[PDB]
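**Q** Sharing a structure below in C-alpha cells format, with a few things to ask.
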Amino acid sequence: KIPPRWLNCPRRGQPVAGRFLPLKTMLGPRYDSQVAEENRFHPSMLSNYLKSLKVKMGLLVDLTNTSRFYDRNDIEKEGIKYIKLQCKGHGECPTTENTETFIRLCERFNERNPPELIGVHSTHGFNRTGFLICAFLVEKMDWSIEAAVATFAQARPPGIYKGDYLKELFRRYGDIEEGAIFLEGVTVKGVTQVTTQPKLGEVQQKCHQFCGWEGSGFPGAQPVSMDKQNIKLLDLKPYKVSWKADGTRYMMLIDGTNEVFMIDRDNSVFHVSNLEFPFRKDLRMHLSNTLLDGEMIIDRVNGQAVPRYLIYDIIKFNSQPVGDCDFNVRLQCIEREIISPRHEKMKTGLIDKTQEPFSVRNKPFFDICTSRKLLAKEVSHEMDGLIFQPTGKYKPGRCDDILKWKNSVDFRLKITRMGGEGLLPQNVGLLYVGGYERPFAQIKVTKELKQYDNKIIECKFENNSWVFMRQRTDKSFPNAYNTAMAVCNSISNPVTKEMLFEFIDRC
Amino acid sequence: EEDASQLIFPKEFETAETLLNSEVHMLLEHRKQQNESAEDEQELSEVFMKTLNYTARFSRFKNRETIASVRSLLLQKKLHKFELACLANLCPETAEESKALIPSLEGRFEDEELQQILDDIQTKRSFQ
Amino acid sequence: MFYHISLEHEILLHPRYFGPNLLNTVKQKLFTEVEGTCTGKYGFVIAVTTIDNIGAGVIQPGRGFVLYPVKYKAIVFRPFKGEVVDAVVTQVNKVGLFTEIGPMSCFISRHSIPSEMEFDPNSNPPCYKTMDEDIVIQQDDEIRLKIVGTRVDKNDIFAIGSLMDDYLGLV
RNA sequence: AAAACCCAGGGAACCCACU
C-alpha cells in the first residue's frame, strides 16, 4: 500500500517554462481511504478540472520504478498518453539510460498531442522529475546547460531534494561544479477545543484511568450491529434501551468548577466553560472526578435548533466506581447526582438556563418485549436508531452485549463500454468505492444515468443494484471498501422498527 | 511516395470508388435514420456524426436527382475518379482555377471544354 | 478523399452470444468495432455501407469462439499529401492554425503561412489577417488548405497544412 | 517496499537402484 509521506503533498507543481509539468504520483481510489483529503490526489482531481482549466496535458510519464502508486488505465481513458519509466528510487539519478530513449520518445510526443503539454513524475516529483526535465530542456528546449539544471526548482520548488541527482544533472548536461468540529450544523458558545498538550494528555490519561481502558484512543464502550444471532440474547439476561438520535458521542469529565471537557470518538478534547454541576449535599461545591457518557444531538424546538446532551450512562462519580454497579443504579445516580442539583439551583436563580451553552438531560430508558405501541406507529419516520444497554456493569471497548441499531454509500461511478473479447462491447456504469477500485457493483446505464459520468453519488439499493439515492457530489471521494462491506451487511439484512421495538420495550 | 497532384496512388486504392459530399451526406443520413429505428442499438461513433455534419455543411447538391444528373453528365468524359470527384466537390468557376486546384487536369481537356464543364457544374449546383 | 471501398475483417463470436438470430449479432459487432476507427493504411473508417459477404465460420480448434471473415462496403477517408481540402478553422494561434476536416485536426504552423497573413491577438477573436484587412481567417471560417504531411499517433491521423501556393486561404 | 516468498532460478559429470 502507501508508506508514510507516500507523497511530498504539494499535489502539482506549476509547468517549467510553461511547457513541462513538474508533478509525481499516486493516490488512486484504492489509496483514497488511507489518505487525508488535502493529501488525497486522484487522477480525476488533477484532471476533472484539467479539461477546462487549460491544465489538460496530453502526456503522462511515471518515473518511479514501482507501479504501486495507481492504475495507468485511467490516464489512457483520460486521453493523456500513459507512459511509465524505470528511474530507480532509493537515491538513484539516471545517466541517459532509460532517459535518452525517453528524451527522443518525449520529443516524438511533443507533436503526438501538441496543444497538450508533458507530465514527468518521479517518486516525490523532485527526485529526477526535474533532472529529466532539466536534461530534455537542455537537449531540445535550449534551456541554458547550467540554468536548465536549476530550472526545475523555478517551477517545482525542491523542498526536500536529492544532491546525488543534482551532481549527475549538473555533470551530464553542463558542469557538475554548479478536523475537530464540536457540533456540526450549530455553533455552541463557550465550547473550545484544547490543543495544549499538557492539558490534552492529562485529560486523555485521566479518562483512560477512570475507564480502565487498555489501549489508546477512545476508551468508550462500542456497541455492535445486530444480526440474527444477537437476537438470542433476550433469553439470557435483561436489557435496557433508549433512542439513538443522529448525534456525536461525547464523554464529559467533571474535574472542577471550570474543568469540564468533551471527548469524542476521535479522542479530541474540547473545553466547556459555563456548565456548572452542583454536589447534591452542598450546592456551593462543584463536582470533581466525575465521568459521564452521552450523546450531543441537535434538537429543533419552536423552530430553533437547541443543542442538547443526553446522559445515558455514568462511569465515575467523585472517584466512586459507580460504573461497576448495576445499570439501574447508575441511572438513578445520574438522576439524583446530576439532574436534581442543577434544577435545584436553577429554581433558586443561581444557575441560569439561558447562560449555559447547552441543555443537560438524561436519556429515558426501556426494556425487553412489551411496550410495542410505537411500531399504531406514530413516530415511525422520526426513529433513526436505538441504543441497547444490558443490566450488567460498564465495560469499555467493544461490547458484544451492548448492541447498536441503525442508502447508503458514496460511489465513484465510472460509465464504461466494457469490451468483452469476442463479445459485443457493452456500456456499463461500474460502481466502485474507495479502497475497492474493483467494481463491487456494476449497473445497467440509463441515458439519464449517463448525464452523470465519473460522479460521486449516494446510491439506494432500490433493487439488488443500488439506484442513486442522491448525487452525493458533496462527498469528493467514494466511501471506504469496508463501508461497502458494512452496507454489504447493513442493506442485506432488512432492519426494521417493528423488528426491534418490543425487543427494546418490556422488562 | 503518393501524390494525387499527378495521380500517384498506392496499389490498394486502384479499384476504389469515390463519392461526393452530398452522396456521403445522404448515405449517412439514411444510416442515422436506420439507427433511429432498429432499437437495442447504441449510438454510432464520434467520427460518424462528425463527418455527417462536415459533409452537410459543405453539401452542394441538395437533390439525389441532381446527383444522378451530375454523374450522367460527368462519367462519359475521360476523367479519372479522383479528378471527377474533386471537380464536382470543389466546384470551381474558372478554368484557371480548375487547373490550379487540380494540376493533373493539364491538357486532359481543352480549356474551352473545361470551362463549359465548369459552367455546367455551376448550372446544376443547388444554390442556397 | 472520401472513398467507397470493400474491406475484409474477421469477427469473433462467443457461443454465449449465438442466440436465435446469429447474423444480426455479427452485423452489430461489425457496425461497432470498425466504426470510428482509423488505420495507417486505409485512413479513417468513416462508415460501413453494406455488409457484402459473410464467410464460413471456422471454429478455432480447442478454443470456443467461431471466426467469421466478412467482406463489406465501407465509406472511408484518408488524408493525402499535396491536395487542397476545405476545412473549418477551430483556433488561430501565434504558433500555428488549428483547422478541422471532418474528424481530423490539422495544424497549419505560421512559418508555413505567408508573411502578409499575420496574427493579431488584439482583435476580440484571436485571428489571422493582413495589413489591408481583406483576408481575415478567424474562428469558424470556411478555408482551403494545402496538406503537406500527415502523422498517425494512437490510431488516428493528424495532418499539417500550408498556404504557400496560390489560391489558399479564405474561400 | 503491492516484504502478493501468487512458495525453487543453479547447472554439469558420475554412481546406484526400479521397468
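Numbers in chain A track Swiss-Prot; the residues on display, in order, are 5-182, 229-425, 430-460, 465-565.
Placed from the backbone N, Cα and C atoms, the Cβ positions cover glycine too.
Features from Swiss-Prot:
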- A:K294: active site, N6-GMP-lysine intermediate (ACT_SITE)
- A:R299, A:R315, A:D343, A:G344, A:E345, A:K458, A:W459, A:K460, A:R528, A:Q529, A:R530, A:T531, A:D532, A:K533: GTP binding site (BINDING)
- A:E234 to A: No effect on GTase activity (MUTAGEN)
- A:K294 to A: Loss of GTase activity (MUTAGEN)
- A:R299 to A: Loss of GTase activity (MUTAGEN)
- A:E345 to A: Loss of GTase activity (MUTAGEN)
- A:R528 to A: Strongly reduced GTase activity (MUTAGEN)
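Mind mapping these onto the model and telling me what they sit next to?
**A** In three-state terms derived from DSSP, A:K294 (mutagenesis position) belongs to neither a helical nor a strand segment and is classed as coil.
In three-state terms derived from DSSP, A:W459 (GTP binding site) belongs to an extended strand segment. The local packing around A:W459 (GTP binding site), expressed as other Cβ atoms within 10 Å of its Cβ over all shown chains, amounts to 22.
In sequence order, A:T298 are the residues of the chain that are 6 or more apart from A:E234 (mutagenesis position) and have a CB within less than 8 Å of its CB.
Other Cβ atoms within 10 Å of the Cβ of A:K294 (mutagenesis position), summed over all protein chains shown, number 20.
Taken residue by residue with DSSP, A:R299 (mutagenesis position) is part of a strand.
In the three-state DSSP scheme, A:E345 (mutagenesis position) is classed as strand. Here A:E345 (mutagenesis position) comes close to A:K294, A:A295, A:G297, A:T298, A:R299, A:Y300, A:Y359, A:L360, A:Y362, A:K413: these same-chain residues lie at least six apart in sequence, with C-beta atoms under 8 angstroms from its C-beta.
Around A:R528 (mutagenesis position), taking its Cβ as the centre, 12 other Cβ atoms fall within 10 Å, counting all chains.
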**Q** Just report the maximum Cα pair distance in Å for the recorded GTP binders A:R299, A:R315, A:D343, A:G344, A:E345, A:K458, A:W459, A:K460, A:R528, A:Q529, A:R530, A:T531, A:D532, A:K533, no decimals.
**A** 36
**Q** For a quick check of understanding: among the binding-site residues A:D343, A:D532, which residue's Cβ has the most other Cβ atoms within 10 Å?
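**A** The residue with the most neighbouring Cβ atoms within 10 Å is A:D343.
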**Q** How many neighbouring Cβ atoms, not counting its own, are there within 10 Å of the Cβ of A:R299 (mutagenesis position)?
**A** 16
**Q** List the Cα distance (Å, whole number) between A:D343 (GTP binding site) and A:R528 (mutagenesis position).
**A** 34
**Q** Within 10 angstroms of the C-beta of A:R530 (GTP binding site), what count of other C-beta atoms is obtained when all protein chains are considered?
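**A** Summing over all protein chains shown, A:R530 (GTP binding site) has 19 other Cβ atoms within 10 Å.
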**Q** According to DSSP, which of helix, strand or coil covers A:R528 (mutagenesis position)?
**A** strand
